[PDB]
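Colleague: The structure's right below; bear with me while I get my questions together.
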There are 4 protein chains.
Amino acid sequence: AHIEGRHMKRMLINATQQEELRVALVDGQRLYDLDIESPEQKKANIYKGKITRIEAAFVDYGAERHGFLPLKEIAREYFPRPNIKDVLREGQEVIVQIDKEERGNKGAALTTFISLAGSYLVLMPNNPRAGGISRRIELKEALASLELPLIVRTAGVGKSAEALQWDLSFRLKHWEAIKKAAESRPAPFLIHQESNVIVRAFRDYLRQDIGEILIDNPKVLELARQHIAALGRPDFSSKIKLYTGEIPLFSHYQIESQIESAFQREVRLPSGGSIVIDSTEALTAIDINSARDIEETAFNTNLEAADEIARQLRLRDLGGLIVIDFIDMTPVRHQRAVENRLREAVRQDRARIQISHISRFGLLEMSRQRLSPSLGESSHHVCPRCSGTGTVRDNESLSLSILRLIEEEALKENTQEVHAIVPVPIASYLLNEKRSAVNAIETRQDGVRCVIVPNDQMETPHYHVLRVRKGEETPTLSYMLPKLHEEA
Amino acid sequence: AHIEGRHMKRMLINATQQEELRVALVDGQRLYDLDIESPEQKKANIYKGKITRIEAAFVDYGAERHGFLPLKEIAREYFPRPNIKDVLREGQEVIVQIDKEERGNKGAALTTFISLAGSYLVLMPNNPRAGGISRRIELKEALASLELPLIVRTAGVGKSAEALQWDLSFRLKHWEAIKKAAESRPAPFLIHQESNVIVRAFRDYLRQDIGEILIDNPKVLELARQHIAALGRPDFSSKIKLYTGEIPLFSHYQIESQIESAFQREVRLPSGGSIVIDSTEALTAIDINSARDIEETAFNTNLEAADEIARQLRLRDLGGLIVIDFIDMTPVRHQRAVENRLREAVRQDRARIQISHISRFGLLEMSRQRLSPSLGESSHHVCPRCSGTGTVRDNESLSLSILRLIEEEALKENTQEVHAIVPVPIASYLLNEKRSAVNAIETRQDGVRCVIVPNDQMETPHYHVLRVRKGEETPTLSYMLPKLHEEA
Amino acid sequence: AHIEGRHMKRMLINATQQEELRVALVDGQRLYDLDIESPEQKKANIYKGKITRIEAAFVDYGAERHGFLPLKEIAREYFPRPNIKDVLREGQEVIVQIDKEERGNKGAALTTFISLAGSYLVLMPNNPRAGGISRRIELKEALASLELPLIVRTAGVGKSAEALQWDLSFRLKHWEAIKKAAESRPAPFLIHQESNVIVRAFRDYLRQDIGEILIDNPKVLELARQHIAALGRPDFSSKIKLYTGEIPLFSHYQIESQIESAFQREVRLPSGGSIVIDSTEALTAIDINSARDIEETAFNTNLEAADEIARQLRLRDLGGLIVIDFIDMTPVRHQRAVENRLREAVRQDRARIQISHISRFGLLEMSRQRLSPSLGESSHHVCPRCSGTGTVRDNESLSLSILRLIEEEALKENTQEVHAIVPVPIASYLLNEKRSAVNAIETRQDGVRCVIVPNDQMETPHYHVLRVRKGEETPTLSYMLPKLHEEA
Amino acid sequence: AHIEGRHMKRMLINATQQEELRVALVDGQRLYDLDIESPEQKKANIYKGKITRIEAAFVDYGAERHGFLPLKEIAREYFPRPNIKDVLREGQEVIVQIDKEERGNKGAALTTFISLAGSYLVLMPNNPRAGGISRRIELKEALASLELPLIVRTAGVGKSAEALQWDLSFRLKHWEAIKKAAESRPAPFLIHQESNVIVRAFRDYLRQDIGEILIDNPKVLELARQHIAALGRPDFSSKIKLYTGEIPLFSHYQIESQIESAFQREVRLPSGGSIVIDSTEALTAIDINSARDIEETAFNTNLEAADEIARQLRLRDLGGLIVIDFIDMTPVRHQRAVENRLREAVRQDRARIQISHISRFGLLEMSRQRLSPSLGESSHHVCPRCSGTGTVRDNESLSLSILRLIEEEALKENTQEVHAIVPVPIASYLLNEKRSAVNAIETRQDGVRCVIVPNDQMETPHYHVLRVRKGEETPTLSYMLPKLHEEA
RNA sequence: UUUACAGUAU
RNA sequence: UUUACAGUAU
RNA sequence: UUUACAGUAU
RNA sequence: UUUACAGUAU
Ligand SMILES: [Mg+2]
Ligand SMILES: [Mg+2]
Ligand SMILES: [Mg+2]
Ligand SMILES: [Mg+2]
Ligand SMILES: [Mg+2]
Ligand SMILES: [Mg+2]
Ligand SMILES: [Zn+2]
Ligand SMILES: [Zn+2]
């Protein structure tokens with residue numbers, strides 16, 4: 001029955017566990033955004049940067065891996081439709097910010113347009129081209145009055161001009177202090193570290209509609225206060241209240257299950273059905289099942305599914321392409337209701353999203369900007385049994401596979417023996433079910449020994465086949481082979 | 001450099017392994033379709049069928065699980081835009097064929113329109129509505145001449161009218177024999193079993209362009225011959241030749257690697273880049289990476305990628321929705337080249353496909369009809385570490401997770417102890433890194449014992465938390481707990 | 001340099017661990033006897049006893065297992081060189097004490113001569129035949145003065161006659177209370193439970209030379225006091241002192257290593273060499289090695305070895321036969337020095353010992369009475385790898401063994417298959433090194449399948465061979481066999 | 001019912017398995033001696049030997065380990081009651097034979113008295129002091145007639161003087177060839193390798209009472225013949241017969257179970273009871289249990305037990321001291337019957353034995369000369385769970401043990417953390433049952449972290465405790481510790 | 001294997 | 001496999 | 001623990 | 001976060 005406005009919106013900060021600081025936005029008991037931080041974020045850090053290798057170009061900002069820099073992102077003041085081999089010389093030093101953190105193998109997006117975020121404004125020092133209103137918001141007037149050689153945040157709504165000036169200045173101080181520690185050293189160095197998860201919250205998530213800001217630990221709270229004030233949000237001060245229940249905070253507000261759902265592949269919807277979220281090389285793919293009038297059911301579920309998808313998108317910090325497979329509905333009107341629901345349900349999201357109509361296949365494609373790395377990238381690792389595939393090849397299939405591999409290697413001229421080192425049950429199978437087979441191979445391709453040793457240090461999909469050439473063979477024992485061959 | 005026509009197209013039948021009979025269509029050494037059969041296929045089997053429960057309706061054709069029957073698929077002669085609660089009464093007997101085998105939880109598609117496949121025709125006894133030309137093909141004339149109260153196959157091209165009559169008859173005999181063993185027994189029984197993999201090949205894949213039909217085993221070959229003749233394909237007889245190389249057949253024709261590619265998640269393309277195939281609840285998703293002029297590269301790779309996708313679609317018997325993420329190309333002309341390539345490259349496919357333009361997201365959606373079950377369904381099983389997800393949740397994350405679960409259970413009124421039974425390293429972590437935590441819980445929620453026993457019979461994601469109520473507790477030993485609790 | 005008398009003898013009671021109460025007699029820092037008790041001793045308990053089955057006779061004193069009763073141990077008053085089939089009728093009730101606890105399979109020694117231990121006397125109510133002096137000790141006179149229709153303890157030395165009377169009485173009270181709860185119920189019941197480890201100490205180990213009695217816990221201490229007083233040892237009261245060091249008691253007195261030595265197979269001697277204690281079905285066997293004048297060395301070491309053996313005998317509570325293999329010495333005089341040393345070194349032992357001369361083989365046999373069960377019986381369990389033997393049969397030996405077993409079973413008429421289920425490396429070996437072998441068997445003894453499945457749930461010595469008769473065979477998978485056969 | 005003489009005595013040679021050549025002496029179907037050889041024996045090999053270090057003295061005869069040489073065993077001709085520092089100078093070369101192979105840590109007995117074994121004589125070239133009759137046997141006369149500057153075997157009984165001369169010569173040839181390849185090279189070299197297991201048999205075990213010599217393989221048989229002839233035993237030739245049953249040789253003669261008994265700890269006796277053989281640092285110890293007139297039973301069993309012990313002594317090649325614990329018998333006459341039985345039953349044994357009367361403890365000590373290494377030394381290895389002890393310390397005991405160790409290490413000044421790395425269930429126990437304990441330690445001995453990580457790469461008795469000093473600590477994870485510490 | 005050697009010592 | 005069918009629904 | 005008991009026997 | 005940016009490229 002969720003209607004925005006009915007209940008309070010609190011920001012719950014849970015800081016009783018050293019190893020995972022947690023910030024929830026909750027509306028009533030509905031978790032609608034989560035942020036965790038563990039002893040950490042590198043986005044928005046600024047660096048003195050030396051160009052590595054134009055081939056836009058790559059960079060050494062000090063990290064184990066160089067960063068990526070787009071021609072689009074080079075500056076006017078840093079430029080001594082042209083080719084980059086023109087504006088920037090190798091080894092050339094330049095001020096650099098991180099737009100996108102390191103994902104998989106990519107370095108990072110860096111930009112020489114540098115942006116500075118405060119409570120109410122965002123200085124764009126390195127560019128006048130971009131600046132103006134929060135597409136979300138008397139201020140066009142208050143804006144002009146300001147000095148400069150920038151943008152106003154969704155949070156200036158309830159404030160005057162001095163405050164913007166108060167902000168605008170502090171920003172500048174930074175900018176100055178910024179290009180000063182830049183004119184004062186070698187090139188490959190960190191200049192500015194982004195604020196931590198609590199600051200960021202206070203800076204970026206404090207709409208006027210945030211009722212309270214609860215906190216489960218005193219030390220932090222205190223830290224919290226100083227953070228507000230220093231942050232120019234004096235008003236909120238009264239709002240920060242220390243929680244002291246025996247029952248844990250996120251638990252009292254009944255949001256831990258919801259936090260967990262961020263981690264499941266399936267997520268149950270209100271009326272019963274569910275969504276399954278599956279990630280893949282290319283894209284994330286969400287699918288949708290009904291629970292128990294048909295046409296109705298399909299509609300209603302898809303509607304729930306939209307709302308949920310919208311928040312899962314956020315909790316799991318999901319970025320890039322996303323392909324949703326809504327239940328199929330005949331009435332075109334339904335198809336629009338549903339896309340609309342979706343658009344509606346993602347309006348609060350801070351990330352740029354782009355949605356799109358249900359295809360004739362019943363698929364809906366969308367895209368959501370990478371704000372930060374996702375759950376799965378940052379709190380999961382690739383299942384090391386299957387190596388991402390989520391399946392394991394049945395035993396025979398694999399065995400017969402291996403058998404063939406064995407004969408092939410047996411065929412090569414100059415072969416003395418072949419050692420197949422393999423999961424136990426494979427060995428069982430090759431050495432019973434397929435005994436004759438292996439025999440045949442051995443009688444046929446002649447004086448070639450086929451060793452197939454079982455090995456409990458292996459599970460099925462993994463195995464090795466080695467080929468031992470006439471000459472190189474030893475008097476080793478079958479079961480001693482795995483260790484002998486441990487260097488491979 | 002593959003140009004259709006250059007080289008011979010042989011059908012390689014590999015039957016030297018009892019447990020996996022293998023039929024390859026190869027063009028030169030290019031594998032372009034594979035069929036494996038293991039001591040098996042249920043599609044096209046016919047049954048006497050008793051209606052279970054109208055709610056189209058479900059069926060008992062004898063299998064552990066009832067089958068699905070669409071109103072669309074009920075007959076005129078079996079009907080004693082209306083509702084099914086009208087045409088078919090519960091328990092009612094009716095002739096039934098399988099359109100689609102059992103997938104996951106679904107029963108099967110059954111149809112009371114029954115189709116009978118021979119070399120040149122397909123009798124549609126139970127319906128005159130559908131019949132006519134192979135959209136792939138003097139015969140419109142040869143067709144009419146026939147008796148009846150049906151369709152002509154892509155293979156009638158090189159034959160006369162008597163042969164169609166010769167076929168047409170044999171079909172009818174069957175039809176008769178069909179509804180006779182149907183009028184002669186109870187209802188829940190198998191009537192017709194589909195032919196095996198070799199017959200099916202000969203029946204369905206012998207275009208005039210098939211040069212030879214090689215075979216690696218004598219017994220089968222002989223069987224093969226009788227299969228041709230009985231199949232009314234006398235011409236091919238001369239074409240069936242027994243292979244006798246020491247080197248295995250599929251190996252001599254260098255197609256085993258290609259057969260294997262059907263099983264990898266990544267598949268390298270000619271010029272270097274690759275495609276990654278990822279399956280998911282909803283759909284399969286193929287992604288495409290370049291290897292090393294940009295615009296060129298992207299184009300050329302996407303082109304290779306199309307060809308490959310087309311054959312992988314076939315080797316892996318992939319069905320349903322498929323979403324391809326081609327490398328992104330600016331020139332719209334390229335986007336059409338690529339979709340076209342794809343269409344071209346899938347023309348030979350026997351399954352109905354539907355393709356579609358590259359979306360503004362760079363995605364291409366397509367659909368390919370389920371002919372049979374896919375590799376992954378039929379020769380893989382769900383990785384039992386991760387349970388499909390392809391990831392495992394990092395240790396702390398999981399632990400902290402468990403910790404919270406523990407406190408929560410500790411809170412419930414009437415609790416005496418809580419036993420967390422968990423992977424070893426979780427236990428390590430909860431009992432060192434998080435010792436104080438667990439302590440706190442215990443001192444706080446009072447005289448409540450928190451047992452956290454490590455267990456080597458578990459890997460990380462799996463765990464148990466049990467709650468032992470005041471009264472129900474025992475004097476068991478920490479490490480004895482897992483077994484005590486083995487009934488859960 | 002240990003001379004008895006030099007340093008204090010304290011009794012250290014260590015009771016800071018709920019699960020193991022520990023009482024050490026230490027002389028200086030030399031541990032010279034240890035007693036542990038864990039939440040326990042059954043010796044000296046008294047029972048109402050019903051005769052089970054004359055065949056002396058067995059008994060039901062209530063325990064899961066009946067007890068053993070010697071004709072020698074039946075009474076005059078309980079007797080309604082004769083045969084027991086005479087004195088005691090089946091089911092006959094009689095008062096019963098435990099002389100020896102349950103060892104391995106034996107029930108227990110029970111006696112109808114019942115003995116009652118107090119600080120200074122031992123009432124022998126059920127017999128006047130035995131009574132008199134502690135062979136270890138004015139009292140022959142003090143003894144007579146007493147009433148009666150009994151023995152004086154080694155501890156009466158420093159006391160008068162009233163105290164013996166004070167003791168003598170309390171004893172009698174018990175005796176009376178004893179045969180009263182005996183005349184007041186069915187037969188199969190416990191009558192008297194022996195005191196706990198602390199009481200027993202105070203009762204049985206408090207010679208006048210015990211300086212202090214330290215204790216590491218207050219609650220127990222207090223309990224301790226009441227135990228002394230109730231025990232009629234008022235004098236010692238001043239002697240009981242509570243220990244309060246941060247450093248653990250047994251640790252401060254540097255005796256924990258020595259306590260541990262009770263648990264090693266090897267035990268280093270002062271001058272360097274060592275003794276190895278090995279227990280066996282029959283007897284314990286101690287062996288003795290020198291460390292680095294020969295004749296000297298041998299002598300001196302054997303001498304150390306004697307002292308040590310004497311205390312190990314005690315710490316490990318070793319009973320029954322013991323065979324020591326001293327280093328060999330030519331000079332007969334040495335052989336006597338050494339036996340004597342031994343006799344000397346075991347004089348303090350409370351158990352009856354019998355020693356004996358070094359045999360011509362250099363062996364010394366001795367015997368030491370079972371006071372209680374030994375370390376190894378009470379804090380060890382039979383190594384479950386080797387099953388007592390302390391060796392594992394090398395792999396080939398075992399394999400070849402199994403191979404032969406396999407052929408044999410293959411030979412039996414009416415055999416269809418033989419399944420060898422075996423440790424992995426055995427399987428490796430049988431299925432590579434011995435492949436031809438297994439082959440031969442199979443080609444020879446005909447159409448008989450030899451399945452040899454590796455199994456990681458087994459280590460080498462354990463294995464199974466099953467024989468599957470014509471008829472009883474299944475289509476199971478090689479590696480599925482272990483589970484199929486798990487009922488055996 | 002075994003009476004020597006009733007049945008044939010055959011020598012069964014089983015040589016159908018490359019990896020274990022087997023020679024059985026069987027009387028009827030009673031195995032009464034076994035010899036196995038695997039692709040091997042070093043006793044009786046001769047070497048050129050360089051003295052390493054007088055301290056008799058040690059030697060380098062080429063083996064990884066030097067050999068032991070007794071003053072008693074130096075020669076007259078090699079001597080340039082005195083001290084060895086006199087007769088033999090360091091580095092001095094001398095002819096050397098192996099009396100006793102390498103056992104455990106000992107090198108080997110070597111002797112400069114060299115003995116040469118043929119069918120009928122034994123040349124003692126390097127000494128005239130020793131020579132004469134087989135204490136087991138017209139020949140005193142035949143002996144004298146011989147030339148020389150030696151002993152007659154138990155096998156000369158049925159032969160003349162020429163044969164002794166024929167032998168005597170061949171021996172000499174060897175002797176000459178011996179000291180020639182000795183005068184013709186450096187010092188550290190092998191001179192003579194002892195014959196293999198089949199030769200040795202034929203040479204040493206062919207009494208006239210050996211009926212047949214069966215053989216299960218043709219190639220070997222043939223080899224066998226040439227071995228006889230070359231061995232001067234022409235008579236036996238007719239006796240060597242090739243076995244050709246499908247049923248394996250040792251199996252047909254029903255002796256495989258008996259061969260196996262050589263490997264069990266328990267061995268059932270005819271009438272039911274059994275003997276348990278237990279080996280130990282010092283000595284082997286045999287114990288004896290009855291099965292179901294008492295006095296009778298005890299006697300009869302002990303008698304069986306004697307016979308069995310006698311043959312087990314042989315099958316298991318048992319050497320050194322042996323202590324038998326016969327069932328106890330009152331009648332002294334019985335005690336002599338039994339010792340006598342034993343003496344009788346070991347008369348055939350080739351090794352020197354010395355027996356002795358039953359002690360007052362009921363123990364019988366005996367000694368049997370090491371002919372070769374024993375089963376357990378040569379086909380077993382030390383159980384690696386328990387490390388010889390045959391027991392494992394119960395869990396708590398071990399844990400509490402570890403706990404104490406932990407506190408102790410916590411106490412040392414300059415300690416930052418202590419890591420206990422331990423079998424899983426220990427960790428369970430220390431971290432539940434003993435949680436407070438570990439807590440206490442930590443609160444008490446202050447800011448000292450006690451890490452106790454469970455580890456599945458360990459079983460209970462093994463564990464590690466490390467102490468990490470202020471300074472040397474890291475930010476490693478609890479469960480990452482075992483690997484971090486894997487270098488220890 | 002013979003007034004011996006067997007145990008035993010490295 | 002033919003104004004079809006392919007996806008889709010259990 | 002005392003002309004004893006200790007080993008030993010189930 | 002403002003005719004933008006979001007996807008996308010390493
Ligand atoms: Mg769906
Ligand atoms: Mg996946
Ligand atoms: Mg891509
Ligand atoms: Mg010794
Ligand atoms: Mg042992
Ligand atoms: Mg015994
Ligand atoms: Zn997985
Ligand atoms: Zn063991």
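Numbers run from 1 along the shown chain.
Note: Cβ is positioned from N, Cα and C throughout, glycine not excepted.
Take a look at what Swiss-Prot says about it:
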MUTAGEN   B:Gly67 to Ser (Swiss-Prot position 66)  Disrupts folding of the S1 motif
MUTAGEN   B:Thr154 to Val (Swiss-Prot position 170)  Abolishes enzyme activity toward RNA substrates with a 5' monophosphate. Strongly reduces enzyme activity toward cspA mRNA
BINDING   B:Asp287, B:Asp325  Mg(2+) binding site
MUTAGEN   B:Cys383 to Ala (Swiss-Prot position 404)  Reduces zinc-binding. Abolishes homotetramerization and enzyme activity
BINDING   B:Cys383, B:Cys386  Zn(2+) binding site
MUTAGEN   B:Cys386 to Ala (Swiss-Prot position 407)  Reduces zinc-binding. Abolishes homotetramerization and enzyme activity
Colleague: Can you tell which of the mutagenesis positions (B:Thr154, B:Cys383, B:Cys386) has the fewest other C-beta atoms within 10 angstroms of its C-beta?
Modeller: B:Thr154
Colleague: Going through the recorded positions B:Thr154, B:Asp287, B:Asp325, B:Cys383, B:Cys386 in sequence order, which have a CB under 6 Å from an atom of ligand 3?
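Modeller: Listed by sequence, the hits are B:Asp287, B:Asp325.
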Colleague: For each of the binding-site residues (B:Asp287, B:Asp325), count the other CB atoms lying within 10 A of its CB, then report the residue with the highest count.
Modeller: B:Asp325
Colleague: Provide the three-state secondary structure of B:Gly67 (mutagenesis position) computed with DSSP.
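Modeller: Where B:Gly67 (mutagenesis position) sits, the three-state DSSP reduction gives strand.
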Colleague: So 4 residues are missing between B:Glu55 and B:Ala56 in the deposited model; what's the C-alpha distance in angstrom?
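Modeller: Computed span over the unmodelled residues is 7 Å.
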Colleague: C-alpha of B:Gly67 (mutagenesis position) to C-alpha of B:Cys383 (mutagenesis position): distance in Å?
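Modeller: On Cα coordinates alone, these residues lie 28 Å apart.
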Colleague: Between B:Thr154 (mutagenesis position) and B:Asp325 (Mg(2+) binding site), how far is it from one CA atom to the other, in Å?
Modeller: 33
Colleague: If one measures from the C-alpha of B:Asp325 (Mg(2+) binding site) to the C-alpha of B:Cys383 (mutagenesis position), what distance in angstrom results, rounded to a whole number?
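Modeller: Spelling it out, the Cα of B:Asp325 (Mg(2+) binding site) and the Cα of B:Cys383 (mutagenesis position) are 25 Å apart.
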Colleague: Among the recorded positions B:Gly67, B:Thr154, B:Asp325, which ones place their CB within a distance below 8 Å of a chain A CB?
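Modeller: Sorted by position along the sequence, the hits are B:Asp325.
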Colleague: Any idea what the Cα distance is from B:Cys383 (mutagenesis position) over to B:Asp287 (Mg(2+) binding site), rounded to a whole Å?
Modeller: 22
Colleague: Would you mind checking how many other C-beta atoms are within 10 angstroms of the C-beta on B:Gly67 (mutagenesis position)?
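Modeller: Counting Cβ neighbours of B:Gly67 (mutagenesis position) within 10 Å gives 24.
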Colleague: Roughly how many Å lie between the Cα atoms of B:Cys386 (mutagenesis position) and B:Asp287 (Mg(2+) binding site), rounded to a whole value?
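Modeller: Here the two Cα atoms are 22 Å apart.
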Colleague: Across the 7 residues that the deposited model omits, what is the distance in Å between the Cα of B:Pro80 and that of B:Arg81?
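Modeller: Cα-Cα distance across the unmodelled segment: 15 Å.
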Colleague: Calculate how many Å lie between the CA atom of B:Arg292 and the CA atom of B:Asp293, with the 5 residues in between left unmodelled, and give a whole number.
Modeller: 12
Colleague: Distance between the CA atoms of B:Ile137 and B:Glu138, in Å, given 6 unmodelled residues in between?
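Modeller: Result for this gap is 11 Å, Cα to Cα.
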Colleague: Per DSSP, to which secondary structure element type does B:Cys386 (mutagenesis position) belong, with helix, strand and coil as the options?
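Modeller: In the DSSP reduction, B:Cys386 (mutagenesis position) maps to coil.
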Colleague: If you measure from the Cα of B:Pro149 to the Cα of B:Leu150, with 4 residues left unbuilt in between, what do you get in Å?
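Modeller: Distance between the Cα of B:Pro149 and the Cα of B:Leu150: 10 Å.
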Colleague: Under 6 Å from ligand 7 by Cβ, which recorded positions from B:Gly67, B:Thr154, B:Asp287, B:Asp325, B:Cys386?
Modeller: B:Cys386
